[PDB]
Amino acid sequence: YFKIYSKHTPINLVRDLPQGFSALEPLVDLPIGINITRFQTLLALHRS
Amino acid sequence: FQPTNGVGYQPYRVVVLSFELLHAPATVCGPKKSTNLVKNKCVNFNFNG
Ligand SMILES: *[C@@H]1O[C@H](CO)[C@@H](O)[C@H](O)[C@H]1NC(C)=O
């Protein structure tokens, strides 16, 4: 089972993580059934 | 394939459905027949397992 929990929070702090409490709601459970040992973030470039 | 051919020579469309169970969670399920809801009585309830 692949559990994805998520939470959206409106913050206005410039640099670091804000200090507070916010429990993450369960968003989606995925029937993947695969081995995962490594991950990588995906970003977006800005072209001009 | 001619329309005047015999039944042993007429075209037959064949669809073969293959059902396998793997160790991943099974997600192609059948329709789960739902009994109408009855309230205010001592009944045996089965809600989502
Ligand atoms: C999952 O992957 C890791 C690293 O590739 C490996 O050591 C481990 O044995 C794998 N587990 C299964 C159940 O395949």
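Here chain A follows Swiss-Prot, giving residues 200-247 in order.
Structure determined by electron microscopy, 2.6 Å.
Cβ atoms here come from the backbone N, Cα and C positions, even for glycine.
Feature annotations, reproduced from Swiss-Prot:
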VARIANT   A:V213 to G  In strain: Omicron/BA.2, Omicron/BA.2.12.1, Omicron/BA.2.75, Omicron/BA.4, Omicron/BA.5, Omicron/BQ.1.1
VARIANT   A:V213 to E  In strain: Omicron/XBB.1.5, Omicron/EG.5.1
VARIANT   A:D215 to G  In strain: Beta/B.1.351
VARIANT   A:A222 to V  In strain: 20A.EU1
MUTAGEN   A:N234 to Q  Increased resistance to neutralizing antibodies
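Ligand 1 lies within reach of A:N234 from the recorded positions A:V213, A:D215, A:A222, A:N234, judged by a C-beta closer than 6 angstroms to any of its atoms. If you take the Cα of A:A222 (variant position) and the Cα of A:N234 (mutagenesis position), they are about 27 angstrom apart, rounded to a whole number.
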